[PDB]
Each structure stands twice: as structure tokens, then as C-alpha cells.
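Notes to accompany the following structure.
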Amino acid sequence: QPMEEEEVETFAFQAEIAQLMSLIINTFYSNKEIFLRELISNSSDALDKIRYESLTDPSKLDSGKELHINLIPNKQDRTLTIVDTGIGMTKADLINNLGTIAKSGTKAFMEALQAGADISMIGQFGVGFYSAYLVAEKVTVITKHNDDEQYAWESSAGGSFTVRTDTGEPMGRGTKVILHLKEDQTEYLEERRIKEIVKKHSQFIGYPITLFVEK
Ligand SMILES: COc1cc2cc(c1)NC(=O)/C(C)=C/CC[C@H](OC(N)=O)[C@@H](OC(N)=O)/C(C)=C/[C@H](C)[C@@H](OC)[C@@H](OC)COC2
Ligand SMILES: [Mg+2]
């Protein structure tokens, strides 16, 4: 019954990453659907990493043998969740790779946009994760790596993100991206739309992908 206590750490995004997020959020782009391609591609890379690590150390699969991606639309919460059982990320990985450290592709990509380039090019510049903000007002990343505890990263943009130990349902290993969709982007909760986008953009994943549909 006693009051629970939880630690949170708040971080500022690196300057160019903050500028990138603002550009993605406040500019109109057609072809926003490519966000799902980018997230699935990141999952595939995380899956490749645990796969190859396990060839040399099979104990790394003690946290889960199955290597796959699950897509979970939730119309009640208005969330689309992409879950993989890839290598996952440590706390240090989250902090370094999801916000605080500069990427070499950020500037070149922003300038490419502000010249008319299609947003689809984002993955080539190594900042494809941020395409989530084309469709989501808030993104929560839950992750579990063999070498660390389970962590939750979250940002509604505006310049900062938080990291905390996750009190939610334990995952054996991997990463779960929860997209809290903007009110005008609920088409990405529809089964037909999700299937269309995966069929169009994500046909060479290398791992099984399953769509879970309520009701
Ligand atoms: C193309 O491949 C990459 C690689 C990187 C960045 C991006 C794409 N591109 C990005 O835009 C960023 C900021 C990705 C952040 C990291 C991704 O997180 C979300 N959910 O998309 C995460 O994905 C999942 N499912 O685990 C990935 C890919 C983690 C991999 C395994 C891990 O390698 C050891 C990361 O360092 C810890 C790599 O970071 C660099
Ligand atoms: Mg790949």
C-alpha cells in the first residue's frame, strides 16, 4: 500500500536531432507510411545482431530463441506497437543512440528535405527512427538487452526525452516501439492499411512478421 518510488532521468536531444524532430513534426509530408518500413528495418538489424552473436555464444538465446517481429495495433489506446526479439539496448545504448549523440547524416538529410527530397530517404541518413514522429505525437521505446535491466525511453519531442527502468510487463529480450498516434493518423491502426504498407515496403525482412488484430 505504501507509496512507490521511481527514478527518472531527463535528457536534452543533441541540437541537430532536436532540429530534425521539429522539422519532421511541423512540416507536411506525403508518404508518411514509410515510418513503418524504417522501424521494421531497424528491428531486422537488431535481429541480425542477436542471430550472429548467438552463433558463437548460444547462451545469448537463453532470453528467447524466437527471432521475429510482431505488429500490434490498439484502437482503444490509439497505439501501434512494433515488437522485436532482437538484441535490445542497454541503458547506455538508449541514451547514446536515441538522442544525445550527433549523427553524421542529420544535416545532409534536413537540407535534402528543405530542397524537396521525399521523406522516404531518411533511412539512408541513419536517422530513420525519427520518422516515427511523422505519425506519432509521443513515442515510447521499451527495451531489454542481455547485459542490462529493462528500460523505457520516451519523448513527445519538444527537445527532451526520459529514460527509466521499466515497471511494465517483462520482455525476455528485444525492443518494443509504442507509437502514440496523432489523431489524424489512425489509418495505421487498420489491418488492411498495415498489410498494404508491409507488402509494399517490407518484403525482405529476413524474419517472420505477425500482425495481431483485436476482435
Ligand atoms: C540501420 O541500423 C541502425 C543503427 C543505428 C541507428 C539507426 C539505424 N537509425 C536510427 O534512426 C536510430 C537512432 C535508431 C535507434 C536504435 C533503434 O531503435 C529503434 N526502435 O529504431 C534500434 O532498433 C531496434 N529495434 O532495436 C536499433 C537499430 C538498435 C541496434 C541493434 C543497435 O546496434 C548495436 C543500436 O545501437 C545500440 C544501433 O544504433 C545505430
Ligand atoms: Mg538490415
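Chain A is numbered as in Swiss-Prot; the shown residues are, in order, 10-224.
Looks like X-ray crystallography, 1.7 Å, at least that's what the header says.
For all residues, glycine too, the Cβ spot is worked out from N, Cα and C.
Taken straight from Swiss-Prot:
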- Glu47 to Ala: Strong ATP-binding. Strong interaction with HSF1, HIF1A, ERBB2, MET, KEAP1 and RHOBTB2. No effect on interaction with TSC1 (MUTAGEN)
- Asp93 to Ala: Impaired ATP-binding. Strong interaction with HIF1A, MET, KEAP1 and RHOBTB2. Loss of interaction with HSF1 and ERBB2. Los of interaction with TSC1 (MUTAGEN)
- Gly97 to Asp: Abolishes ATPase activity (MUTAGEN)
From the Cα of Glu47 (mutagenesis position) across to the Cα of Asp93 (mutagenesis position), what is the distance in angstrom?
-> 13
Taking the Cβ of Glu47 (mutagenesis position) as the reference point, list residues of the same chain whose Cβ is under 8 angstroms away and which are at least six residues distant in sequence.
-> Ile131, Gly132, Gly137, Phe138, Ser140, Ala141
Within 10 angstroms of the C-beta of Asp93 (mutagenesis position), what count of other C-beta atoms is obtained when all protein chains are considered?
-> 28
Determine the Cβ neighbour count for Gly97 (mutagenesis position): the number of other Cβ atoms within 10 Å of its Cβ.
-> 28
